[PDB]
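**Student:** The structure follows.
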Amino acid sequence: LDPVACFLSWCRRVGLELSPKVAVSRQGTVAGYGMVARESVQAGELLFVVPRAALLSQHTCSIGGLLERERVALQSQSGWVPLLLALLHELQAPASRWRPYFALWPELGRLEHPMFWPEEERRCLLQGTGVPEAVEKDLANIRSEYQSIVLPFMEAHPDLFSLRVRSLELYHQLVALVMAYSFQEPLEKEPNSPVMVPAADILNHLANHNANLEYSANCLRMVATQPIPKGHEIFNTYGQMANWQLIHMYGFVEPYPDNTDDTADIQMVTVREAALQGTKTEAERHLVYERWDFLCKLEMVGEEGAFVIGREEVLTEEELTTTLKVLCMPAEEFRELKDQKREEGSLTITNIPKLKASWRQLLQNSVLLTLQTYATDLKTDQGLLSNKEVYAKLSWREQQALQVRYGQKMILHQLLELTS
Ligand SMILES: C[S@@+](CC[C@H](N)C(=O)[O-])C[C@H]1O[C@@H](n2cnc3c(N)ncnc32)[C@H](O)[C@@H]1O
């Protein structure tokens, strides 16, 4: 209302140009602020432009010099500490150049990320989805960074970081904010740090989106990808995001069947386990491990990775195909490979039942094992979803979690049907 007008004046001040066809709004959006079409917009049409000088990053912030100098000491797994420090500084700086931009940020105490749920609820509602494991990894990293890197830096520079921002609670919130708002510019292999992009981060997300961002030398442009009728919300794409990633990083899910990009994971070692099951002799077991190490050699599998299965097609396509091939090939043929190019081809809803029986059997057994990692079967979740009055009675978190589990189990059951 007031903050929106103030933000738009700031836009004018920093050269951020919005098309007259778009409006920043809180009415009729899927969530909080969003952008709507004042007038019908056509595909290819420029929606807005953001000068690179208006981005908020470790480089444009007022302590960019100090941060760059100390880059080595600020390294971490995420690579997000300098941006986080940039944010913590600007937030406590009396004359921050981005104040009107911050004014549109969500209430930091009300973020919906599962990292903010009680651990029991998280573990209970999201078992098997990959979220609980990702979150505990996040919390571990956050913890080490804070005590060994961030807090000491802030304390080494009292003038640049006031007391009110030396807060673990705040640090957690800002990590979540970066996860859900920041943009990472593609390279061209030292990946670009994430940056905050004003205006662009007003747009909500859909798998079926109608806008996307383009990078240029001097600016970022948000452009329409489909026509957008008058009064309709303008949706960016945050990526090809499965529900488990949306809930983890953004604190929301798309209800079924909306998320055409949804996926399920089969752990790579679970396929190995399935292969071992069918073995009888300890000598058969080791040929399996032999096959496995050859696949690790080829960098097609790894002890900690997962194959990724989409609704219509496998995403980790060559990895899975190459694994199935190598695991099911005659012992003889495998000798000639360990001595003397990877496997091509797609794996889709239509292709999979035409694969060799042995590949299908291996895939089938790995899927059964994956489905066993969840607390309940598909039928239970399908029951909660089919009856809308029962669904409506679940808490918000339970609804979100059910959508993650359901999306994943449906994909896995589809694959179960396809592999007979
Ligand atoms: C880049 S911000 C988008 C602007 C945001 N609506 C706001 O008011 O600040 C990303 C956040 O918006 C929300 N969001 C984006 N798309 C959504 C969707 N399709 N459904 C529900 N929430 C969504 C989530 O809270 C997510 O963390």
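Shown for chain A, in order and in Swiss-Prot numbering: 19-39, 64-230, 236-387, 394-473.
We read in the header that X-ray crystallography, 2.1 Å was used to get this structure.
Using the three backbone atoms N, Cα and C, a Cβ is placed for every residue, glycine included.
Feature table excerpt (Swiss-Prot):
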| type | residues | note |
| --- | --- | --- |
| BINDING | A73, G74, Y75, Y223, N251, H252, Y297 | S-adenosyl-L-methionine binding site |
| BINDING | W122, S224, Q226, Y262, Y297 | substrate binding site |
| MUTAGEN | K39 to R | Greatly decreases automethylation. Impairs the methyltransferase activity toward RELA and PAK4; when associated with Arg-179 |
| MUTAGEN | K179 to R | Abolishes automethylation. Impairs the methyltransferase activity toward RELA and PAK4; when associated with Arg-39 |
| MUTAGEN | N283 to F | Decreases the methyltransferase activity toward RELA |
| MUTAGEN | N283 to A | Impairs the methyltransferase activity toward RELA |
| MUTAGEN | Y285 to A | Abolishes methyltransferase activity. Greatly decreases the stability of monomeric, homodimeric and homotrimeric structures |
| MUTAGEN | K372 to R | Has little effect on automethylation level |
**Student:** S224, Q226, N251, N283: which of these recorded positions has the sparsest Cβ neighbourhood within 10 Å?
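**Tutor:** Sparsest of the recorded positions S224, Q226, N251, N283 by Cβ contacts within 10 Å: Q226.
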**Student:** According to DSSP, collapsed to three classes, what secondary structure does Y75 (S-adenosyl-L-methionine binding site) have?
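**Tutor:** Where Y75 (S-adenosyl-L-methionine binding site) sits, the three-state DSSP reduction gives coil.
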**Student:** Near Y223 (S-adenosyl-L-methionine binding site), which of the recorded positions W122, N283, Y285, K372 can be found within 10 Å, Cα to Cα?
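**Tutor:** Correct set: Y285.
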**Student:** Quick check: with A73, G74, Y75, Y223, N251, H252, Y297 left out, which same-chain residues have Cβ atoms within 8 Å of the centroid of the S-adenosyl-L-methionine site Cβ atoms?
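**Tutor:** The surrounding set, listed in chain order, is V72, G76, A222, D248, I249, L250, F299.
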**Student:** What's the CA-CA gap between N251 (S-adenosyl-L-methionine binding site) and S224 (substrate binding site) in angstrom, rounded?
**Tutor:** 13
**Student:** State the Cα to Cα distance, in Å, between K179 (mutagenesis position) and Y75 (S-adenosyl-L-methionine binding site), rounded to an integer.
**Tutor:** 30
**Student:** Listed recorded positions: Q226, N251, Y285. Which have a CB under 6 angstroms from an atom of ligand 1?
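**Tutor:** Near the molecule: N251.
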**Student:** In this deposited model, 5 residues are missing between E230 and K236; what is the Cα to Cα distance between those two, in Å, rounded to a whole number?
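**Tutor:** Logged value, Cα of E230 to Cα of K236: 9 Å.
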**Student:** Of these recorded positions, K39, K179, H252, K372, which scores lowest on Cβ atoms within 10 Å?
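**Tutor:** Candidates: the recorded positions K39, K179, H252, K372. Fewest Cβ atoms within 10 Å: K179.
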**Student:** Over a break of 6 residues, report the distance between the Cα atoms of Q387 and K394 in whole Å.
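**Tutor:** Taking the Cα of each end residue, the distance is 11 Å.
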**Student:** Report the largest Cα to Cα distance, in Å and rounded to a whole number, among the residues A73, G74, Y75, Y223, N251, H252, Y297 that the record lists as binding S-adenosyl-L-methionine.
**Tutor:** 14
**Student:** About how far apart, in whole Å, are the alpha carbons (Cα) of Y262 (substrate binding site) and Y285 (mutagenesis position)?
**Tutor:** 15
**Student:** Sort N251 (S-adenosyl-L-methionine binding site) into helix, strand or coil using the DSSP assignment.
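**Tutor:** Assignment for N251 (S-adenosyl-L-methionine binding site) reads strand.
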